[PDB]
Amino acid sequence: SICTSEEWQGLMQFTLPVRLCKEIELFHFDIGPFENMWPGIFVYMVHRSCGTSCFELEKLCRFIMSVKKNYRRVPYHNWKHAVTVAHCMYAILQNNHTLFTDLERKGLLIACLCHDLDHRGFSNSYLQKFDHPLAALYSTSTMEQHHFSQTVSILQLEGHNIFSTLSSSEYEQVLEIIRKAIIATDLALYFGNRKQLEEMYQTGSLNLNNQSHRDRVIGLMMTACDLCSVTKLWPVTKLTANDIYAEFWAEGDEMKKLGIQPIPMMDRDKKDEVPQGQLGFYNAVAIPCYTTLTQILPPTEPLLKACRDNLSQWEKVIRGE
Amino acid sequence: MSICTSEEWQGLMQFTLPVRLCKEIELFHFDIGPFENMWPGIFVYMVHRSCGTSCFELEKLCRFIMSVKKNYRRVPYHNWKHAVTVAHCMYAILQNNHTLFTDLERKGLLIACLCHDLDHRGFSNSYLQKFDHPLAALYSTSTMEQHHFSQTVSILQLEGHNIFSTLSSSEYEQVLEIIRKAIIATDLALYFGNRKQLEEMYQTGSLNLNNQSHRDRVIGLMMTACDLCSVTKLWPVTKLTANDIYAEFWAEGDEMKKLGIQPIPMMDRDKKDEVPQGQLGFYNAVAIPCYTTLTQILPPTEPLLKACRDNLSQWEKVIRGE
Ligand SMILES: CCOC(=O)c1c(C2CN(c3cc(C(=O)CNCN(CC)CC)c4ccccc4n3)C2)nc2ccccn12
Ligand SMILES: CCOC(=O)c1c(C2CN(c3cc(C(=O)CNCN(CC)CC)c4ccccc4n3)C2)nc2ccccn12
Ligand SMILES: [Mg+2]
Ligand SMILES: [Mg+2]
Ligand SMILES: [Zn+2]
Ligand SMILES: [Zn+2]
C-alpha cells in the first residue's frame, strides 16, 4: 500500500482546531469524535514533541497516509487503535520531557502508530494453532514480528523513508527502538518485563543509562499505551470495550466453525461474564502495568488514577449499579 | 527487626484518603488490591475511624505501621497485602458491631490483624515440625502463630514504636492478651473445635458475650473469618487470591520433593486438576461454616456469608466445566 498523490497533500493542509490544543495534552483525551482529524492529529503530536523541522513534511505525510491504508477494517485492532496508542505515547513523552533522547521520541511515536500494522483480528494463538503462513514464518510473537516487518516495508518505499536524513548508524538505532517497542506490545512478554522492572526498582539497581534497562522501561510504556482504553473516561472506556469483544467473539466464532469451544473471553454466548472479566483484567494486568509505570515515571500517575476509576465502575456494574 | 526509615512514616502522616474511597472502605467486599501505595494510610484511617483520632499518637503509630510492613516477607501470599486485607475485614466487622466490643479490643484486634502473619517464610506448621526447624522446637504447637506474636511484641518494644505506652499497665498486659489470643486463633488447626464449640453454645442458648471465655471464642471466630475473607470478595478477586495461595503452597510442595517426599495434594502443583474440587471442599467444610456461625452470632456480618456463598456457586460452576 502506497498512498496516492491525492491523499497526503490534503494532510499538509491540516491545522489542528485550537480549541483542542489544550485538551489533547490530557492523558484521558479521546480521539473518537474526530475521525477525519486523526492523521493530522498525529502530525501535530510529532511537531509538538519532536519539532516541525524533525521530519521533512512531504515524506511524513506520505508515511502517515500509507500506514493508515495498511490497517484492516476490523472492530478493534484498526487505524483508530493506532492513533489512540500513539496519543498515549505522546502524553507520556510530553510529561517526561527531559528523560528520552530525540531519537527515542521519534521512533516511539512512529512505533506506536505502526505497532498493529496489518492486524487481521486474530490472536497469536489462533495463527499458531491453525497453521497460518505468518505463524509458519514467525514462530513467536507472530503478529508483532509482522507489524515490524510491515513498518520496514513502508519505510523502504520511495518518498517514505522519513529516517532517510539520519546517520547511517543513527537510522539503525531507530529501527531497533521501533522493533523492540513493537515486539514489546506482545502482551505475553509483558508479565516478564513488568516483573523484572518490579525487582529492579525495588532493589534500586534500575539504572536509566543501562540501555537494556531503558528498553524494558520502553516496553512497559508500550504496554501502557496499548492498554490506554482503560484510562479514558468511563463513557469512552465502556465503548472501546464493545469493540474489543466484537473482534474476540469473531475469532471465537471461527473456532466454533470447527467444533471447538473458545476461551470464555472469545465466546459471545458468555456476554454476561464480561464485567467480571474486565474486573479481573484490570486487577491482574492493567493495575500492575500503570502502577510499575507510575513508580518508574511519576508524571504518568493520571493513567493509574483513571484506570482505578474505571475499575470501580466495572465493580459497580457487577454489584448491580 | 527491620526498622522503618523516617521518610517512610513521615509521608504516612501527610497521607490523605481520597474522598471516594472513604465510602467503599466500609463495605465488607472492599478489595484493597488496586491501591498498593495507599495500604499503610488505609490502616491509619481504619484505626482512626474505629478507635478515634486521639487514640494513638500519629508519630508512634506511623512508625509501628511502616515497620510492620518491613517485617512482612516477599512470599506469594502471606505478605504485606494479606495483612491489610485481614485488617480491613476486621474493621468492617468492628464497624458493623461497634459498641459490642470495648475500645481496648478494637485497638487490639485491628493491630493483631495487621501483625498476625509477621515474618512469614511461606511454610506451614506441618513443614517446620516435620523437618525439625528451630522454631518448631521453641514453639511446639501453633508454631508460626506464636512466633508472629513474638514478632509483634518485638516491634512494640522498638524505640518510639510502643503505641500502647499511654495505657494503664493493667490495660497494657490486657491488650497484649487480646493480641496474643487473636494471633493464636489464626491457626486453622484450632478453629474447628472453637467453631464447633460456638455452634453448640449458640443453639442451646448459653452463649453469653460478657462470658470472658466465650468472648475469646467469638473473637477467635472473628479472627478466622478475617483470615479467610478472600472467599468473601467478588469472584475475579477471589480467583486471583487463590492463585497467590497456591503459588506459595506449591513452592512448599517442591521443597518436600527435593527431599524425596510426596507432599499433600494441596501443595502438589502436579494436582492442579483437583483445585476446583479442593476449593469446593474447603468452602463446604471450613469457609461456609465459619461465616454461618459468625452471622448467627453477629448478624450484621451477613454480607460475608452471602459473598462466601456466591463464590461457592462459581467454584461449583467450574467443576461442571463452565
Ligand atoms: C488478551 C488481552 O486482553 C486485552 O487486551 C483486554 C481485555 C480482555 C477482555 N477480558 C476478558 C478476560 C476473560 C478471562 O478469560 C479471564 N481469565 C483470567 N485469566 C486466566 C484464568 C486471564 C486474565 C473473560 C472471560 C469471560 C468473559 C469475558 C472475559 N474478558 C480481558 N479487556 C481489555 C480492555 C482494555 C484493554 C485491553 N483489554
Ligand atoms: C488449610 C488452609 O487452607 C486455606 O487457607 C485455603 C485453601 C486451601 C487450598 N485447598 C485445597 C484443599 C485440597 C484438599 O485436599 C481438601 N481436602 C479433601 N479431603 C478431605 C479432608 C479428602 C478429599 C486440595 C486438594 C487438591 C488440590 C487442591 C486442594 N486445595 C484448601 N483454599 C482457600 C481459599 C481461600 C482462603 C483460604 N483457603
Ligand atoms: Mg498487537
Ligand atoms: Mg497465619
Ligand atoms: Zn495494540
Ligand atoms: Zn493469615
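Here, residue 1 is simply the first one shown, and the rest follow in order.
When the header is checked for method, it gives X-ray crystallography, 2.3 Å.
Every residue gets a Cβ built from N, Cα and C, even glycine.
Here is what Swiss-Prot says about this protein:
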- B:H78: active site, proton donor (ACT_SITE)
- B:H78, B:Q279: 3',5'-cyclic GMP binding site (BINDING)
- B:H82, B:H116, B:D117, B:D227: divalent metal cation 1 binding site (BINDING)
- B:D117 to A (Swiss-Prot position 830): Loss of activity and of zinc binding (MUTAGEN)
- B:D117 to N (Swiss-Prot position 830): Reduces activity 1000-fold (MUTAGEN)
- B:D117: divalent metal cation 2 binding site (BINDING)
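Apart from the site residues B:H82, B:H116, B:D117, B:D227, the chain places the Cβ of B:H78, B:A83, B:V86, B:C113, B:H120, B:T186, B:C226 no farther than 8 Å from the centroid of the site's Cβ atoms, the recorded divalent metal cation 1 location. The recorded positions shown are B:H116, B:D117, B:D227, B:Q279; of these, the one with its CA atom nearest the CA of B:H78 (active site, proton donor) is B:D117. For the recorded positions B:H78, B:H82, B:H116, counting C-beta atoms within 10 A of each C-beta gives the highest total at B:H116. Note on proximity: among B:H82, B:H116, B:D117, the recorded positions of the record, the Cα nearest B:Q279 (3',5'-cyclic GMP binding site) is that of B:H82.
Counting only residues at least six positions away in the same chain, the Cβ atoms of B:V86, B:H116, B:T186, B:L188 sit under 8 Å from the Cβ of B:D227 (divalent metal cation 1 binding site). Less than 8 angstroms from the CB of B:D117 (mutagenesis position) sit B:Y72, B:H78, B:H82, B:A83, B:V86, B:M144, B:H148, B:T186, each of them six or more residues away in the same chain. DSSP assigns B:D117 (mutagenesis position) to coil in the three-state reduction, outside any helix or strand.
The number of other Cβ atoms within 10 Å of the Cβ belonging to B:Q279 (3',5'-cyclic GMP binding site), over all protein chains shown, comes to 24.
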